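Notes for the one structure printed next.
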Amino acid sequence: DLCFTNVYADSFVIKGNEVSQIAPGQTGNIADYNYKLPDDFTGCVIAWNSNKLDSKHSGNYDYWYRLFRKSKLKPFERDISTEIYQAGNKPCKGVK
Amino acid sequence: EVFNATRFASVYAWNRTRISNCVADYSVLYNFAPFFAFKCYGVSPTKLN
Ligand SMILES: *[C@@H]1O[C@H](CO)[C@@H](O[C@@H]2O[C@H](CO)[C@@H](O)[C@H](O)[C@@H]2O)[C@H](O)[C@H]1NC(C)=O
Ligand SMILES: *[C@@H]1O[C@H](CO)[C@@H](O)[C@H](O)[C@H]1NC(C)=O
């Protein structure tokens, strides 16, 4: 019985505990570096097991996630970039 | 020294240290930590320095 001026359907595959991670005002590697839901979130998330399409014999590694960002992620912002995280004071560009 | 100990004791007998006469920069804290849980209550970790 509700009307929305717009609807955004953000989709991604994530681990089990990381579902409890995704919520308005949470913390952790995903809640801070990969997906930060805004505190005044008007919307809601959906999660169900997909062990048949994201799994196969010999394993699968197609998916990715970031644990090294220079700061926290502002809500609803993508940070797709491959830059080596600086540790200490040496750039060590090009090589891990 | 606090984060590079070798024998962090058990929870039943928790090691207790004191920090005084310092300049406390937590960048070195962020360095030696593949963090899993930084839930901070009293202060905001971003606004900590
Ligand atoms: C908790 O563990 C700390 C690091 O392992 C201890 O700090 C050091 O302890 C050594 C002796 O183990 C001291 O020589 C050194 O100066 C420094 O204080 C700390 O003492 C220890 N505390 C307790 C209550 O066990
Ligand atoms: C502890 O200090 C030594 C100093 O050589 C260093 O090699 C080691 O990585 C440090 N370990 C941690 C957990 O900080």
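The numbering of chain A matches Swiss-Prot: 389-484, in order.
Header lists the method as electron microscopy, 3.5 Å.
Just so you know, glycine gets a Cβ as well, placed from its N, Cα and C.
Quick look at what Swiss-Prot annotates:
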type	residues	note
MUTAGEN	A:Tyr453 to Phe	Decreased HLA binding to NF9 epitope. Increased binding affinity to human ACE2
MUTAGEN	A:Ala475 to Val	Increased resistance to neutralizing antibodies
MUTAGEN	A:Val483 to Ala	Increased resistance to neutralizing antibodies
VARIANT	A:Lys444 to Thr	In strain: Omicron/BQ.1.1
VARIANT	A:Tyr453 to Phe	In strain: B.1.1.298
VARIANT	A:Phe456 to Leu	In strain: Omicron/EG.5.1
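Overlay of Swiss-Prot feature records on the structure.
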residue	record	CB count, 10 Å
A:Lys444	variant position	8
A:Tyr453	mutagenesis position	14
A:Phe456	variant position	12
A:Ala475	mutagenesis position	11
A:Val483	mutagenesis position	5
From the recorded positions A:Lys444, A:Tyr453, A:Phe456, A:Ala475, A:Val483, keep only those with a C-beta under 8 angstroms from any C-beta in chain B, and list them in sequence order.
A:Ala475
If one measures from the C-alpha of A:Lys444 (variant position) to the C-alpha of A:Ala475 (mutagenesis position), what distance in angstrom results, rounded to a whole number?
36
Separation of alpha carbons, A:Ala475 (mutagenesis position) and A:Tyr453 (mutagenesis position) (Å):
19
Nearest-integer angstrom distance between the alpha carbons (Cα) of A:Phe456 (variant position) and A:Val483 (mutagenesis position):
16
Using the alpha carbons only, what distance in Å do you get between A:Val483 (mutagenesis position) and A:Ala475 (mutagenesis position) once rounded?
13
